[PDB]
Amino acid sequence: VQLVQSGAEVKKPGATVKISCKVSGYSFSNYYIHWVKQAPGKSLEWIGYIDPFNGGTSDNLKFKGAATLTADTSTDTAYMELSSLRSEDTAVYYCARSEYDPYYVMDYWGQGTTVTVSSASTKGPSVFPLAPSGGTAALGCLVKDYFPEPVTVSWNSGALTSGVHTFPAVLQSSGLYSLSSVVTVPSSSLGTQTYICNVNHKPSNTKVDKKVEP
Amino acid sequence: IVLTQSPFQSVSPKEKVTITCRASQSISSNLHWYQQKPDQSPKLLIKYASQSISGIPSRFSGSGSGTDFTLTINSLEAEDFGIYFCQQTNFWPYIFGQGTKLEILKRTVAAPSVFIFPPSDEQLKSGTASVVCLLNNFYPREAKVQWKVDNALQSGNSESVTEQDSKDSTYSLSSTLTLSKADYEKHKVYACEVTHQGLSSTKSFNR
Amino acid sequence: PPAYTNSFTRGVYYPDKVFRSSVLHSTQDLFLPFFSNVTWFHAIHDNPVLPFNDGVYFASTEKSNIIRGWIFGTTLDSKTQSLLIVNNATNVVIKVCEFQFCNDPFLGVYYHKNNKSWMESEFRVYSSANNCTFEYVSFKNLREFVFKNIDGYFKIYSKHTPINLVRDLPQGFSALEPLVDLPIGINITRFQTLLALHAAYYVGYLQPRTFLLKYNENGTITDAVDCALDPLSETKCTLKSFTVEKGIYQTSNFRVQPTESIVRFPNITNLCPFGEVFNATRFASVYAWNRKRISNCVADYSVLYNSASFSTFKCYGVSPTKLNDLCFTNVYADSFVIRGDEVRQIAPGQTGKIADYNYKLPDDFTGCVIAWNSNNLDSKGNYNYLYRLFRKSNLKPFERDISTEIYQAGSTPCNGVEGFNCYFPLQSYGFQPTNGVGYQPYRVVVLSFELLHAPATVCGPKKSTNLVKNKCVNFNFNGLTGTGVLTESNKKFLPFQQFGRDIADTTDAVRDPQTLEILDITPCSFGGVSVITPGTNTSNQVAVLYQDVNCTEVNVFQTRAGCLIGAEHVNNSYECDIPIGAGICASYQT
Amino acid sequence: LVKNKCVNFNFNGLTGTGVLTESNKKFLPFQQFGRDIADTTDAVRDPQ
Ligand SMILES: *[C@@H]1O[C@H](CO)[C@@H](O[C@@H]2O[C@H](CO)[C@@H](O)[C@H](O)[C@H]2NC(C)=O)[C@H](O)[C@H]1NC(C)=O
Ligand SMILES: *[C@@H]1O[C@H](CO)[C@@H](O)[C@H](O)[C@H]1NC(C)=O
Ligand SMILES: *[C@@H]1O[C@H](CO)[C@@H](O)[C@H](O)[C@H]1NC(C)=O
Ligand SMILES: *[C@@H]1O[C@H](CO)[C@@H](O)[C@H](O)[C@H]1NC(C)=O
Ligand SMILES: *[C@@H]1O[C@H](CO)[C@@H](O)[C@H](O)[C@H]1NC(C)=O
Ligand SMILES: *[C@@H]1O[C@H](CO)[C@@H](O)[C@H](O)[C@H]1NC(C)=O
Ligand SMILES: *[C@@H]1O[C@H](CO)[C@@H](O)[C@H](O)[C@H]1NC(C)=O
Ligand SMILES: *[C@@H]1O[C@H](CO)[C@@H](O)[C@H](O)[C@H]1NC(C)=O
Ligand SMILES: *[C@@H]1O[C@H](CO)[C@@H](O)[C@H](O)[C@H]1NC(C)=O
Ligand SMILES: *[C@@H]1O[C@H](CO)[C@@H](O)[C@H](O)[C@H]1NC(C)=O
């Protein structure tokens, strides 16, 4: 019904990403919580279903991360801590509530846990303005050189909203991500108004705030 | 427990699309279905292959016969598009269907809106010069982004996104021309020429 | 970025407060090993967080005394005890005083005013300190410190000492006496220094090296020799000497080390008959099921993959991922047929129709519940299958109740026949092809096992890996445990045999149960290490002799005595000088 | 503190039994004990 999970990660191959999936909106104990692996550029692939009362869990052979689904009854959290990590263990892992029988019915999974598993470090953006060319000038920010995904690019810390059309990042020559967030701005607003993209990248603890100027 | 789905089916509005989950070897009556819009929690369309779980529109339907397991979807709407997954049940752990990406025709083709940008003063200063072209509200999601350094072709360092799903059920595309500040200054016009259904556009910032 | 350099001999300190004289003393204590990487830094025109590790080192080259501060701890939010040290106008000023931190803790300096540099209160290093569990008050030059948390004692050492060198740590040796001990009790995991903002400084990391130390008359450490530095410096730690006179010594013992490991369990042959359970055409009913014990077999859990397999494979006792190497003791597959929705009624912490009356498994039960649909097969329908609809109470764990007695609903005795308020407890399921999936009989097995705590009979299925030869490995063959070098052999082992052995009773061979063949064994290597040196009166150049080995596992030569590294072979022959073995005598000449 | 006389003692937590004397052995400012080859406590220093 509802599942809250672990945060975004960049994980060493061989390390352990511990993905908590905490039960809200329903009862942890009445449902197998399935787990599924969506990697970037891939489809759903089974890893394992947990049982909430039963620590023993069927795990996928396939890719085997020695995945151990631990059923936490205090916090109502089905954990998937995936060992044997790999660049293909970079993935969005959906914990999937389902019945405790050989009835497997899973509708709203976890919101998804976007976990990179890679040797690369967690890196945020290097913020930059975009320079403009009836009365609408084209300016914005090209986000730069960050890792991993995702990134939410706000504007003026909530003081700029409308006109923004955000274009998710390029996979670039470095295998990294440059996205261009652009707010369509008036020419009369130029010089009387400040345009600052606030580009947050969580895994790397990076906040850089910068002005967009003509 | 082996099944597979068609990689995608591109169908047209008001047409019906029955999406195929075809299981290998043994099969049980129970099977399940999905639509996943990209990068989102897969939402269960069908239950036991005979039952659309509550909350799933009447156009999404399901059935199965032997190895065949079908998600019958009817009268496509331009907003509906997603990736359609199925689940083998029992008979040992499962292969989720590889998904059906829904590409719906009759959506509105448009000339991609070019927001083209030079490197910021701090991009030029630092030495990393990115000339940034952007492509907006064009259907289908297609381009060949040809960066023109002056009028010449740029064979390397020009960046190209694969066109993506936007909020409007349109398709947005980014392209940046990455240069040194030296490569930026000495060529006047960096031209974004985007071949869309065979039709290039022109917008540029004179460097 | 770090720009490294070479530690030389720095970072030797008095490990305690004892005094001695002219006595080489081997102490094993965290030091800065000789000749290692030292992460270097600047103050130019820069003081990040580092690891604290087990200890640290430190230095700096100050004409101007710009590097004045230290901030250690776990966190730097104050949720630890936040250590601190500050040095003000030569006045030592310490604290542990704990505060909220900041991003660029620093110290201010100004250019050429009456008060030099001003910003003596600059000191926005954090917000404000609160609870203080200690307090105190008080290139030309060189400082050196050492910071190590041991037994809640964060030590310090130091030399404020003059130099002439700009570029790096000077080459030279000066001991570090302790200054302080603070019983702070933190565990520092990191730290940061604090500059003076308008000055190089170093870092090592203390390691558990063993030094030979030479105290002098006055008891000031004059010199040291790391033990583990290199071949020679282990010969000085053996002799407790700084003068190693000519001839062959002996220091260490090198042992080749296992590559990975080898498990071996017999493939094929026979196994635990999971199939003779699972594919039995008719399982027993639910009121009376099939308990078939499984004993003394390599488990068959492999083949359970390729088949119709199961409606679910669900393990209530332990993870199936454990089962593979998990060693059972008393194995019981519970083989019976039930209706579909009752697989939900076979599990721990479960009630319903089945779990109450005709079949029972514990709520602490140890095993795995298995079922799969017999719709395809058992039905024709199938009346061979039945359940007990009523009993007077709820079952105990593992009581098969085959009693056919009629359940008496009312007060009037039934007299062994049905009637008013007399219910036949045993109700069959007709399984008709026109009834749905929930009514389908599922063909059910449950592993019922003890886990540990009984002697070894059944193990998990075969983890037996592939086999590697001519290469030092670790191994286990069917309960034979040992480490050695497996090869092919020619010793014809007896068909009904298993081990070879040897005259000292030590295992000399084996047989591979998966493909029967005769593998020798052989210890890893051994050999001792013998440093062959001319007297340190002459040269620090040494030539190591790894004895009694073949030269791989290590300018190399090969002897009859062993693997000799660092002495060029010579086709001459001279009188013996330093005898090695088997008639090979080294010497130092060109 | 009595000298040239076989006594018993506790020094600062150090204990042992021997004949204390006036010694010329130069100790270190921060060094508590002295010692000798066998780890046998030898020289000490009166704290007071
Ligand atoms: C040193 O401090 C650290 C953190 O305050 C402690 O280290 C943790 O120890 C636990 C197990 O005891 C590990 O699970 C953590 O991963 C460790 N964290 C880090 C950062 O290493 C440690 O307990 C302290 N030392 C002692 C002796 O207690
Ligand atoms: C010291 O640093 C160098 C890098 O130049 C590294 O190669 C070397 O391994 C380090 N020392 C040791 C003992 O590993
Ligand atoms: C130096 O430290 C002492 C320690 O209490 C303090 O009293 C003094 O104000 C500090 N500053 C100066 C300039 O002495
Ligand atoms: C030993 O102490 C004397 C004190 O008179 C000093 O002169 C001498 O330098 C000391 N020894 C060393 C090696 O420094
Ligand atoms: C049951 O028979 C099938 C053949 O249809 C076989 O593949 C499978 O291994 C058998 N099951 C067991 C447990 O032996
Ligand atoms: C091991 O397996 C192979 C093929 O799987 C078989 O030929 C061989 O006989 C097996 N070993 C034994 C001892 O049965
Ligand atoms: C040892 O060294 C001294 C000088 O340090 C030298 O005079 C002497 O000859 C050397 N010993 C031998 C055996 O040569
Ligand atoms: C040394 O190892 C080689 C294998 O590289 C072997 O052929 C040779 O016989 C070995 N000799 C001895 C003395 O171990
Ligand atoms: C010693 O002499 C033989 C031939 O007499 C030659 O093959 C060999 O290489 C020589 N050894 C060295 C170390 O030069
Ligand atoms: C210790 O105190 C005594 C008197 O209380 C005095 O005679 C002696 O000189 C003092 N020594 C030191 C080192 O403080």
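For chain C, we keep the numbers from Swiss-Prot: what you see runs 25-69, 80-172, 186-245, 263-444, 447-620, 641-676, in order.
Per deposition record, electron microscopy, 3.5 Å.
Just so it is clear, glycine is given a Cβ too, placed from its N, Cα and C backbone atoms.
Features as listed in Swiss-Prot:
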MUTAGEN   C:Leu452 to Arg  Increased resistance to neutralizing antibodies. Decreases HLA binding to NF9 epitope. Increased binding affinity to human ACE2
VARIANT   C:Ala222 to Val  In strain: 20A.EU1
VARIANT   C:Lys444 to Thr  In strain: Omicron/BQ.1.1
VARIANT   C:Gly496 to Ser  In strain: Omicron/BA.1
VARIANT   C:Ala653 to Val  In strain: 19B/501Y
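C:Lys444 (variant position) falls within neither a helix nor a strand when secondary structure is assigned with DSSP, and so counts as coil. In sequence order, C:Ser349, C:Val350, C:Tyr351, C:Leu492, C:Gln493, C:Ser494, C:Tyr495 make up the list of same-chain residues 6 or more apart from C:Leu452 (mutagenesis position) whose Cβ falls under 8 Å from its Cβ.
Here the candidates are the variant positions C:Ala222, C:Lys444, C:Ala653. The one whose C-alpha lies nearest to that of C:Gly496 (variant position) is C:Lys444. Here C:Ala653 (variant position) comes close to C:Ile598, C:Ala609, C:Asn641, C:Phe643, C:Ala672: these same-chain residues lie at least six apart in sequence, with C-beta atoms under 8 angstroms from its C-beta. The CA atom of C:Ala222 (variant position) is located 94 Å away from the CA atom of C:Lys444 (variant position). Secondary structure from DSSP puts C:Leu452 (mutagenesis position) in a beta strand. C:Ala653 (variant position) falls within neither a helix nor a strand when secondary structure is assigned with DSSP, and so counts as coil. Figure note: comparing Cβ neighbours within 10 Å for the variant positions C:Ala222, C:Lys444, C:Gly496, the maximum is reached by C:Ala222.
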